[PDB]
Structure formats: C-alpha cells, structure tokens
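As structure tokens, the structure follows; a few thoughts come after it.
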Number of protein chains: 2
Amino acid sequence: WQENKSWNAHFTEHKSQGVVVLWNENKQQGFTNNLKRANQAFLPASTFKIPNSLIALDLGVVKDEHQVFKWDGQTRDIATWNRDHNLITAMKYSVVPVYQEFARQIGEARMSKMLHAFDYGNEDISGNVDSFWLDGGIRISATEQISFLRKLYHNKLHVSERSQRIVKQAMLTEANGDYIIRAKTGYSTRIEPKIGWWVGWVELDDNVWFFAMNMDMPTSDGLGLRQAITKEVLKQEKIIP
Amino acid sequence: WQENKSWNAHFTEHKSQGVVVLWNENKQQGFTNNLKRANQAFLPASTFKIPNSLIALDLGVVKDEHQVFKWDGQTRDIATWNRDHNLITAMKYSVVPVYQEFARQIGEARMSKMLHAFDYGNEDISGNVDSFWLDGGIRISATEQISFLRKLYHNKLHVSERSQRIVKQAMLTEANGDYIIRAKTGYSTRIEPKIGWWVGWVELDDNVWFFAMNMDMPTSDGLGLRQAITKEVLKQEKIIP
Ligand SMILES: O=C(O)c1ccc(-c2cccc(C(=O)O)c2)cc1
Ligand SMILES: O=C(O)c1ccc(-c2cccc(C(=O)O)c2)cc1
Ligand SMILES: [Cl-]
Ligand code: NA
Ligand code: NA
C-alpha cells in the first residue's frame, strides 16, 4: 500500500470528499489518497448486487443472465425500474426491487453462510434480508471491496466458476480498444453518511487495475462524480488515456 | 428475411462494395442489403478465431483466457504481434501466429470433427492445418456466420458452456451505457476476392442484433470501413444512437 495525496485535487476541484483505492495486480501493489478512509467500512449499497448476483446464480434463484424478471407493476420513482429486467439490466440500472426478490428467495440462512464464505465485509446481514445492504448491518471498506473483487476476478470465490463468469459479464460497464471496465455503482442514502460507491477493475492488455472508490454524496446531483473522479485518477496514473 | 438496398448508400459513399446482414433475435427477423452475397461463402480469415478459440479451449490446448502464449521472437510486420499474448489479446489483435499454434495442436482430425459438430460453414478443412481458414478450403457465408454466432450466444455449440463464455468474453470489442458489441474482424488477403469481415452481435437492454458483414478489401487502408459502414447501418436501423 502507498498513499498518494495528489489525488485529493480531483475531489477538491469538485467540492467533494472521498477515497479512491487502486490495486496493481501485476505489481501486487496498492495506492490510495486516504488509507484510513480506504479501510473505513460503509454500507455497500448497490455494490452488494455483485455478491447478491453470485449467490442467486449459484443457488439457482437466477437461472442465467437471460432470465426475465417481470416488473411487479408498482410504479417507482426511477423510470428504468418500471420495466422487465434480466440480471444484466437489473445490475446496470441498480434495480433494487429485482435484487430484493433475489435476496428474499436466497433467504437469511443461505445469505449469511455465503457472505461468510465470501469473506465479504463484516459478513453481517442484520435487518431485513431484502434490504440489509441498504439499511442493515452489513459494512465493507474499499480495501475489502478490492479483496473481494480480486477473488471474483480469479474465480476463487466459493461459488461455481460459471456464476463468477456470469457476474463478471454483468459487471461490464465500458469497453473500447484501450481498456475494459467491469464495475458496479452504489448509492447509500438510507443511513448516514450518504455516500456514492464505484467498485470494479480496469482490464488492460497486460495488467488489471482493481479500484474501489466511495465519496460523500449529500445530494443526488453529484452521482456522476463517482465515475468522473475515478477516471481522473486513472488518467493521472496513465491507466486509461 | 428482408432486403433493404438503401444500406448500399453506406458502401457507395466510401466507393466500397459488400454486404451487411442483421438478425433481430427478438423478432426472429433478418435484414440485408444483398441477399445473394449474404449467402455467398468466403474464406472466414480471422473470424475463424472464434471457432478456433472454442476448440482450443474445449480440448484443453488453451487452459483459460489468462494463459500466456509467449512471442516466438520473430519480428513480424504487425507490431502488436511481436509480444506475449493471451486469448483475449490474441483475438483482439488477430495474432495469426498464436492461433496457428492452436490449430497445429488441435490437429486435422479433431479440427474437422469439431467444425462438423459446429455445422460451421462448409465444414471443410482442406489445405494446411494451420492456415486453411486463410488459404484453404473452408468457406462460410455471412448468414452462416450468424447461424453459428446465434448458437454461440445461446451456449448451444457442442463445446462446454465455459468454453463458449470465455470466447464470448474474448469477443468483447466495445461497450457503453447504450450497447455492447461482441465481434471479430477478419481480413482475407491470400485468395481473391480480398475481403474484410466483421461478424458478431450488438447486445441491447432487451434485444440482441446479430450481424455479419463482409466487403471487398483490396488494401489494408480501408479496414476501418468494416466497423464504420456497419455502424452506419446500425444507426440507420435505430440499433445504436
Ligand atoms: O432505495 C434505495 O436505497 C435506493 C434507491 C435508488 C438507488 C439508485 C437508483 C438508480 C441509480 C442509482 C445510482 O447509484 O446511480 C441508485 C439506489 C438505492
Ligand atoms: O497472413 C494473413 O493472411 C493475415 C495477416 C494479418 C491479418 C490481420 C492482422 C491485423 C489486423 C487484421 C484486421 O483484420 O484488422 C488482420 C490477417 C491475415
Ligand atoms: Cl464480457
Ligand atoms: Na473478468
Ligand atoms: Na482480423
């Protein structure tokens, strides 16, 4: 691990505070602008859709990435939620109601066992099994997110290789000739402090850069800064052009 | 199957000639600017890296997408070829020497049986074991490419699902919030007519558009037209913005 306080300039310029954590897989070396916040555990919010997907797929709650989960007919306040989804689009649009149904079908017993198997955060599912990642007891730090994502990247989580490959496909966010980003956003609003998450990794030709960022998110107006600030760090470090 | 000759304007504007074939998976509907050329069989060239990858993986010639195939030290005309590669980068940069090694390991007997099992093109491997897809007897039409790609997309090829998932991952070319393109370029230069290929599919939120295009390619200078003309068709059909 190494601290680079120059990345704070990317938070200060947008009048925000947070942490970006990078992990160079080839060098087995990590970097961050705030090592203490890098190890501070927060609610994972919708970044929990990564382990949730893995568990649901491995248990057969989700058959594959094509299975359609019908809209339940309740009109909610994000338009993308009021439609049918598969695993790919439910993750892409952070469709909480779809994943709440996953968690209910997983059940608390299997959810707790799998999170312990995953070594995921504090492994605590206090609260409702269908909302504990938004207002329950689960807590995870950016470094714990990287450690979890690293296992997922190497297919070393205690689930089938197939489940891990499907979830890594579902995490696909952006890709061109220069890089591939597999990642998941998070927005924790039910319990203070309100924060935004972005966790994942950048695949290059000859290396992988794991990243986990969170930042204070008092309003929804700064949600785009999760990707913007992370990308500025990635560009400064010559990871992406 | 419906013919739309208005797409010829995209070929004519670049003083080019070729065919684009689209398959709407949801509607089970096919479209092309030239029905006859859509069913004319050409050398697959480097689009054969899709079945070649699947066979190498299923036979254990390639263990996974991380296995490094070290540069043999011979400096070739393509700069990106003169380095170590894995399955991902070898597909991305169409590293023929890496796949010629795969084909030599597969051998004629297993290659022929697998292509027969794949129902791939004319299923004929006549010629050299490590170059038949560039100057041998194998031929495939644009519609036969789509028929093959649909099987791959649905994990219905005879090989393991894992092999098909690894290859679909390697086919990743481009992705954003609007669409995902999994595809493979090809350039057939050894036997006339010299043609460029681009085959794959466009993943949308609620549909998948399979595509297979080829076009006359007298020099490498116009290889960018493969993606450019295809995207103009995709834009015209309101598939990508
Ligand atoms: O009920 C909750 O707690 C909750 C509600 C909405 C979101 C959400 C919806 C769409 C995008 C995003 C984003 O992070 O961009 C977040 C997250 C959580
Ligand atoms: O020896 C042959 O026949 C051969 C040689 C090179 C290529 C090639 C190299 C890089 C990109 C592309 C492309 O299609 O963009 C093609 C293909 C075939
Ligand atoms: Cl992918
Ligand atoms: Na991956
Ligand atoms: Na090619």
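In order, the residues displayed for chain A correspond to 25-265 in Swiss-Prot numbering, which applies throughout.
When the header is checked for method, it gives X-ray crystallography, 2.0 Å.
Cβ from N, Cα, C; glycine included.
The active site, acyl-ester intermediate annotation in Swiss-Prot covers A:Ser70. Taking all protein chains in view, 21 other C-beta atoms sit within 10 angstroms of the C-beta of A:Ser70 (mutagenesis position).
DSSP assigns A:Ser118 (beta-lactam binding site) to coil in the three-state reduction, outside any helix or strand. Per Swiss-Prot, beta-lactam binding site is recorded for A:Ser70, A:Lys73, A:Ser118, A:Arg250.
Swiss-Prot documents A:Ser70 to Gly as a published mutagenesis change and attaches the note Increases thermal stability. Abolishes hydrolysis of cephalothin and decreases catalytic efficiency about 60-fold with respect to ampicillin.
The DSSP secondary structure for A:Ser70 (mutagenesis position) is helix. According to Swiss-Prot, the mutagenesis experiment A:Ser70 to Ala carries the annotation: Does not alter thermal stability.
Within 10 Å of the Cβ of A:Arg189 (mutagenesis position) there are 21 other Cβ atoms, across all protein chains. Among the mutagenesis results in Swiss-Prot, A:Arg189 to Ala has the note: No significant effect on catalytic efficiency with respect to ampicillin. Very little reduction in dimerization at neutral pH. Predominantly monomer at neutral pH; when associated with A-206. Slightly decreases thermal stability. Significantly decreases thermal stability; when associated with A-206. The residue drawn here is the original one.
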Does DSSP put A:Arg250 (beta-lactam binding site) in a helix, in a strand, or in coil? helix
For beta-lactam, residues beyond A:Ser70, A:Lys73, A:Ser118, A:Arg250 with C-beta within 8 angstroms of the site's Cβ centre include exactly A:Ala69, A:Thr71, A:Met115, A:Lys208, A:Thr209, A:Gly210, A:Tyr211, A:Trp221
Within 10 Å of A:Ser70 (mutagenesis position) (Cα to Cα), which of the recorded positions A:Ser118, A:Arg189, A:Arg250 do you find? A:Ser118
Of A:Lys73, A:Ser118, A:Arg250, the binding-site residues whose C-beta sits under 8 angstroms from some chain B C-beta are none
Please list residues from the chain of A:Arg250 (beta-lactam binding site) whose Cβ is under 8 angstroms from its Cβ, counting only those at least six apart in sequence. A:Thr209, A:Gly220, A:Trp221, A:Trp222, A:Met237, A:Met239
